[PDB]
Structure formats: C-alpha cells, structure tokens
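*Asks:* One structure coming up, written as structure tokens, with questions to follow.
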2 protein chains.
Amino acid sequence: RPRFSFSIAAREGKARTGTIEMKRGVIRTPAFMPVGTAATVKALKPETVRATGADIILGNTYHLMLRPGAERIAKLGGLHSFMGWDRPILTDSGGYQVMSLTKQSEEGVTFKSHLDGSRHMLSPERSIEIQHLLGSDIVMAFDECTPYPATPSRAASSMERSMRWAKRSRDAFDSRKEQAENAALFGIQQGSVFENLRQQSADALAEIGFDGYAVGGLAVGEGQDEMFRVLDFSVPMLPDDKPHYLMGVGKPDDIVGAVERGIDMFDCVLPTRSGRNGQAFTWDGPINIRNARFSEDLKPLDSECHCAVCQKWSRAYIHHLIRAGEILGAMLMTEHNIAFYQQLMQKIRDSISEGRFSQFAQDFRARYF
Amino acid sequence: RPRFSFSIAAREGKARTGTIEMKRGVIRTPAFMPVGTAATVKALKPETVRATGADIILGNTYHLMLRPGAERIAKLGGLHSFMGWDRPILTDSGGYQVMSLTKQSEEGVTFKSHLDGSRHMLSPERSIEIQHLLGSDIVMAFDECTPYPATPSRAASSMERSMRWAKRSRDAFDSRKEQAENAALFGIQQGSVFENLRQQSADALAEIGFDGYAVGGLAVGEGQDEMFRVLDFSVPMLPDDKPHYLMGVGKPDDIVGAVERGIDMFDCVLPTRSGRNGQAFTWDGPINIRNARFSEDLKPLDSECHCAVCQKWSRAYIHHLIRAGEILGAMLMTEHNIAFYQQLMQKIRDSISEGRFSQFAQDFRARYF
Ligand SMILES: CN(C)CCSCc1cc(N)cc2c(=O)[nH]c(N)nc12
Ligand SMILES: CN(C)CCSCc1cc(N)cc2c(=O)[nH]c(N)nc12
Ligand SMILES: [Zn+2]
Ligand SMILES: [Zn+2]
C-alpha cells in the first residue's frame, strides 16, 4: 500500500465515508480508535481489539515516554512489535497531557514525571522523535493546550504558538527520511471557540500542509451544544480532501453529531474507562451493570450487539463480576463497549454509503435517549 | 458418559495415569484443576482456561455462598451456565475456608461473612445442598479444619468428627435423587501427621464408601519433607481403585512428588495468584518478571512452553505490563502459568504411560532447581 492515501467513497451533507490506506493496513472512516494508554488497550489482547472491528488504535505517548521509555521501545523493535499490534497506530504528541497529568516556553515544556517526579523537557522536535522511536504510523504535531474558558488574546497567542510549533513539527518530521516516507503527519487546529482564530489556524495549517487535520481544543468542558457550534464553522475551514480528526471525543451521540459535521476520526478512553466503572453501552442508552436490577437479568448486555460477550454471558454474570471486582469483569465490559463503538461506526459508514445517514442519526437518538 | 467412572491405564511405582469419565466430560489424571474463586478463573475466559489444557476447574464454594449466593446461581441456571464452563467442576465444602477467611459445634459452624459481616450457619447437610444448587459435578464432604501443629487427642477428636460429618455428607448426598445420579462424592481423610489416625480415617471413609478420596489437612505449614512423609503412609491406606486427591497443593515440585506417592488430582491458587505477583513458572525454575533484568529481555517467559503467550509476547513486554499494573499483565501471566501447569501434568501422564516417570521426575528436579 502507499504511505498515506485518503479517498472518499460517499457523502451526505457534511458527512463522508471512505478509507485511509497506509503501509500497515486500511482504515475505514469514520473511524473509532481504541486508546492504548500503557502500550495496551486496557484489559484486551490485540487480537480481541481487532476482532471487535478496530482498524487502528491510539498509542498513549505521554505514559510511554516515561514508564518504558521511547528509546527502550525502539531498541525492543518498536511499539507494534512490543505490544503485538501490526496495524496502524496513531500517537498523540504528549504535550497536551503534560499540561494536565510545568515550565512552558517558546521552545517547549518542562515538567516532572507523575510517576517518579523526574524532570523532562518536551519540544516539537523531541515529540516527533519520540513518536518516530515508537514507530507511529500517524504522527500528531506538537501543540499547546489552550485553557477553557479562554479570552480572545490568550486563545490567539496559544494558537499562534501552536502554529509555529506545527511548522517545526512538520520540518522535524520531514528531516527524518525513514519517518517521512513511511508515516503520516497530522496538524492540529486550535483557537478555542473563536471563529476568526479557527480560520487563522486552518489557513496556517493548510499553508504548511499536512496529511490530516485535527480539531483540537474541544471536549474541554464546553458542553455538546458549544462543541457542535464550534464544529459547524470549524470543520469546513479544513481541507476537504484530507481526514478530519476530532480528538478526545467519544460519547456515541457526540460521534454521530460530529460526523454530521464532517469528522472522520475519533478516539476516547470512555469505552475502556467505562469498562470498570460498570457502564455498558446499548442502543437504548448506557446502563450501569452494577445496578441491583441486573442481579438476575439473564439477557446479554445489549439485545442486538454481535460481540462475543453478548453471545456468551449474561448481565447477571457481568454484574456479579464487576461488583466482586474481578478482572474478567473489566475484560468482558471493555470488549463489549469497544465492540459497541465499532458497530456504531459500521452503521454510520453504511448509512452514509447508502445516503440514509441523517435518518440513521435521528433513529439513533430517538432510541438511545 | 457414566455418572462417574475412574479407570487406570498405566502405573509405575505408586504413580498412576488414567481417566475419570463424567457426564460433562473426561478428566485425564494426574490432573491439575485451575481454581475459580468468584465464579471465575482469575483473569481468564473459560475458553482460555480450556485452551491451556484443563479438563476440570475448582469452584470456590465459600465465596459463592456469600457474594452471589447458592440459591441465586441455581435460579440463574447453575454455575456451568453462569460462568460459561460446560465441563466438570469440583466444589470444596466451604467449611475449611470458613475456619480461615466462628462458633463450631457437632452440628456445623456459625460464622460472620468476611464481606458484610452477616451471620451464617454451615453444616454437612447445608454444604451438600449448596454444592447441589451450584450444580457441582464432584462434591466434597463437609469436614473440619485441624490446626497445625496438632496434638494426638486434638487431631483424633477433629478427625472423628470429620468422619461423622462424612457419613452425614454421604446420606444428604444420597437423599437428593438428581445429585446422587449425576454428581460424584469425595470423602476427605484427616488425622494430621499421625499414622494411626490416618488409618482410622481411611477405614471409616472406605466403610462409608465414596467415589474418590482426598488427603486433607496437609499443606498447612508442615513443609514438603513432612508432607511427603505423611503421604508415604497415608495414600496407600486409601482404596486403590478410586481417585486420590491432594487438596491445596500446587508447587510443581510438590505435584511431582505427590504423584510419585499416588496422588491423581491437584488444585492450587498459586498459578493464578502468582499471576499478579510477577511470578512466572519455567522449567528452569520460577522467575519474577518484575525483576529489572527482564526489562529488555526479548525471549518468551519460557523457551519451550507452547502457550499462546510465549508465542506472541516477550518477557520485556510482560515485565512492563506488570510493573505498570496493567490488567493485560495479569491476563498473560495467568494464562502462561496455567498452561505451564497443564503441560507439567501432560509430561507426567506421558512419562507414566511410557514407564519413565521416575526418570522424568529426576530430570525435572535437576533442571528446575
Ligand atoms: C486522556 N485522553 C482522553 C486525552 C489525551 S490528550 C488528547 C487530546 C484531547 C483533546 N480533547 C484535545 C487535544 C488537543 O487539542 N491536542 C492534543 N494534542 N491532544 C488532545
Ligand atoms: C484458598 N485455597 C488455597 C484453600 C481452599 S480450602 C481447600 C483445602 C486446602 C487444604 N490444604 C486442605 C483442605 C482440607 O483438609 N479440607 C478441605 N475441605 N479443604 C482443604
Ligand atoms: Zn456486546
Ligand atoms: Zn507460556
């Protein structure tokens, strides 16, 4: 296959469905990327992740540069070989999380490990290098976190810095032969909720040129209405012939709405994180399996779900497992949830290909809520 | 198949290898039974347990009578259906653990739940009933725990009580039509380390008549030498044409030695428990994967092991996972360890069938240590 090739097969309104061809495999869009925090999709073997339908996973950079270490993973053969996943892997730049889980300057960010307190410097150049050492297929540009709420000037400065960092990410990426020829680079749009800033960011990104464009700075507490409002005018600013990636957005209803507004890629820990809290997704809305009303419920988590969990075990059993704090509980809940998400993406892709996505969205919401 | 049929195909010294035919399947002996504490073999799907080679698992009665509840499991269709394991399941009587994890009388034992402090009474009659409600294939007689060390009189009294309880277990079991016709009953020998008491217990048990005989009261802190000493004269006291079950014994070297002394069945949490502590079994002895020397070791846990874990992941990866406290770490370590144990039982069975077990034991110990 080629290094990177995105083609759109069908459209409906702002929605698109197509594929991204990469050396390690094909990615069907809109796509949902399970998240791999510590070089592992929480409680699942790679084969199980793949069995649910995932074509690509997100590698958690922040934790990996610390715990095992980028250099160590490279010595060991790279992330794909290390964890046993031979398909595409997208890695975030790490900077954002650092400014969450610090001394920030125009050159990067200095911080102390949340594990052993060690000091570390992370710059656009170092982020690209780390993602290269990890063997990432889709590399994210190193950007700066914009607090929410954010004033116009504060949002502008941070966005302007991110654009300067984007150019540096681009060059660092292109200066590394092996990486520029086998991996792809995604730029990240910033600008908070301000249209003029989003437009400036988009033009700067397009001027630099990337393989994909992400809408960053959202899902930071602005509520769905505001997020959708921002997506309405933000996504159209991005090049139409390249993938549109909404970072950190995963609630089913968020995904459906984001796709209606032109988003092609998603990632969220919610599926796996909710795979211990007791939250299981169903087409009739989410349920907390720990609730007493499920103690003797013999039905599967979801009446229609096709995943292996819904074929073999009952809510009553999973209920017991979660309340007993058993590992198998997390395993089954996580497999189901991730399978549910992939099934959601499949229905979205099919409905768009068949020109009935808008109706699907309406039917989905009516029942889900 | 029949309700219960044990036949010996080969022998060598006191060692035997054969099969136990039961309605839900065949059990190859000597056999190792993975332990299922809360209606789940820790961190493994039933299919994975079976894939490692296990023909039967041990259902943890104590925890089940409390957490989900015997009556509830029966209402839900029984343990096999509940957890997704359709093969034989052996259940302990619960009494022993109660006197561990209390008011004791000739009628049974009164205790407070280690979960919510609730009060509960457990008698021979109630234990048999609970195992019936769980749908157990091999039911253990309700016996009394004999402290260690134990004086002759204290050991005699407790043993005499256990024998009275064994008769009651037998009758309660036979009075329940469905259970007596589809399940088997195992009596448990007691008597601490005293030969005369072990002989009395054995004669009483044989007088009552059971489908199998367990050597209880061992592995309570007496050390391997003493345990083996007790097994030397204890096992021969048991009927030769019925299975000999050593409860709570699982270290590889213990198993090999016990088989040389006539034991056909084993169970131990060590395999799974050591599947979080970082202990992985190898033919060169156990290793603690958390040790720094494994951080960049690309070799599998064991150079010869045939399990799926050793085919796909490295020590370095499992090392990272365990130190990061990831669930997958426990999953992989547990699958390997249980697979290692089943491989051990296979080698023992084959070596006996081929009349070279004694040599295998010698070769095993030389390398393992
Ligand atoms: C723990 N995860 C849920 C979050 C990991 S960081 C992923 C992430 C999430 C969100 N909401 C916005 C952004 C953004 O604007 N830039 C970058 N680089 N990453 C982001
Ligand atoms: C937690 N497990 C390791 C132990 C569960 S109790 C199993 C168990 C273990 C041992 N060592 C001896 C005996 C015994 O003499 N009688 C009974 N009924 N059970 C026993
Ligand atoms: Zn499901
Ligand atoms: Zn192995």
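Chain A uses Swiss-Prot numbers throughout; the residues present, in order, are 11-111, 115-382.
Yeah, the Cβs are placed from backbone N, Cα and C, and that goes for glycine too.
From Swiss-Prot, for reference:
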- A:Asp102: active site, proton acceptor (ACT_SITE)
- A:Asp280: active site, nucleophile (ACT_SITE)
- A:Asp102, A:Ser103, A:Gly104, A:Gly105, A:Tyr106, A:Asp156, A:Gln203, A:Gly230: substrate binding site (BINDING)
- A:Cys318, A:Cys320, A:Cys323, A:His349: Zn(2+) binding site (BINDING)
- A:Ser103 to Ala: Strongly reduces activity (MUTAGEN)
- A:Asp156 to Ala: Abolishes catalytic activity (MUTAGEN)
- A:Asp280 to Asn: Abolishes catalytic activity (MUTAGEN)
*Asks:* For the missing segment of 3 residues, report the Cα-Cα distance in Å between the flanking residues A:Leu111 and A:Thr115.
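*Replies:* Across the 3-residue gap, Cα separation reads 10 Å.
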*Asks:* Tell me the Cα distance separating A:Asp156 (mutagenesis position) from A:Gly104 (substrate binding site), rounded to the nearest angstrom.
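*Replies:* Cα of A:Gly104 (substrate binding site) to Cα of A:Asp156 (mutagenesis position) measures 9 Å after rounding.
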*Asks:* Do me a favour and check the Cα-Cα span between A:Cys318 (Zn(2+) binding site) and the residue listed as 'active site, proton acceptor'; whole Å is fine.
*Replies:* 30
*Asks:* Could you tally the C-beta atoms, other than its own, that fall within 10 angstroms of the C-beta of A:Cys323 (Zn(2+) binding site)?
*Replies:* 23
*Asks:* For the recorded positions A:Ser103, A:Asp156, A:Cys323, A:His349, which sit with their CB under 6 angstroms from an atom of ligand 1?
*Replies:* A:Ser103, A:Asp156
*Asks:* Which residues, sitting 6 or more apart from A:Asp156 (mutagenesis position) on the same chain, put a CB under 8 Å from its CB?
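*Replies:* Spatial neighbours, sequence-distant, of A:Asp156 (mutagenesis position): A:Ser103, A:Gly105, A:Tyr106, A:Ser175, A:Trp178, A:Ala179, A:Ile201, A:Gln203, A:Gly229.
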*Asks:* Using DSSP with the three-state reduction, classify A:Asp156 (mutagenesis position) as helix, strand or coil.
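*Replies:* Going by the DSSP assignment, A:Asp156 (mutagenesis position) belongs to neither helix nor strand, so it counts as coil.
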*Asks:* Taking the center of the Cβ atoms of A:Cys318, A:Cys320, A:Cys323, A:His349 at the recorded Zn(2+) site, which other residues in this chain have a Cβ no more than 8 Å from that point?
*Replies:* A:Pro313, A:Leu314, A:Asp315, A:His319, A:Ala321, A:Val322, A:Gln324, A:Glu348, A:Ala352, A:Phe353
*Asks:* So if I draw a 10 Å sphere around the Cβ of A:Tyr106 (substrate binding site), how many other Cβ atoms end up inside it?
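*Replies:* Neighbour count, Cβ to Cβ under the 10 Å cut-off: 23.
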*Asks:* Return one of helix, strand or coil for A:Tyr106 (substrate binding site), based on DSSP.
*Replies:* helix
*Asks:* Spatially, and counting Cα to Cα, which of the recorded positions is closest to A:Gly230 (substrate binding site)? Options: A:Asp102, A:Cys320, A:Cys323.
*Replies:* A:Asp102
*Asks:* Identify which of the following recorded positions, namely A:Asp102, A:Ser103, A:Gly230, A:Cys323, A:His349, place a Cβ less than 6 Å away from any atom of ligand 3, and list them by sequence position.
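*Replies:* Those recorded positions that pass the cut-off, since their Cβ is under 6 Å from ligand 3, are A:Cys323, A:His349.
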*Asks:* Give me the long-range Cβ neighbours of A:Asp280 (mutagenesis position): same chain, 6+ apart, Cβ under 8 Å, in sequence order.
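*Replies:* Result: A:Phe42, A:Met43, A:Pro44, A:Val45, A:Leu68, A:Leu100, A:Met260, A:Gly261, A:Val262, A:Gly263.
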*Asks:* Reported as an integer number of Å, what is the Cα distance between A:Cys320 (Zn(2+) binding site) and the residue listed as 'active site, proton acceptor'?
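*Replies:* So the Cα of the residue listed as 'active site, proton acceptor' lies 29 Å away from that of A:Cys320 (Zn(2+) binding site).
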*Asks:* I need the CA-to-CA distance for A:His349 (Zn(2+) binding site) versus A:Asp102 (active site, proton acceptor), whole Å please.
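*Replies:* That comes out at 25 Å between the alpha carbons.
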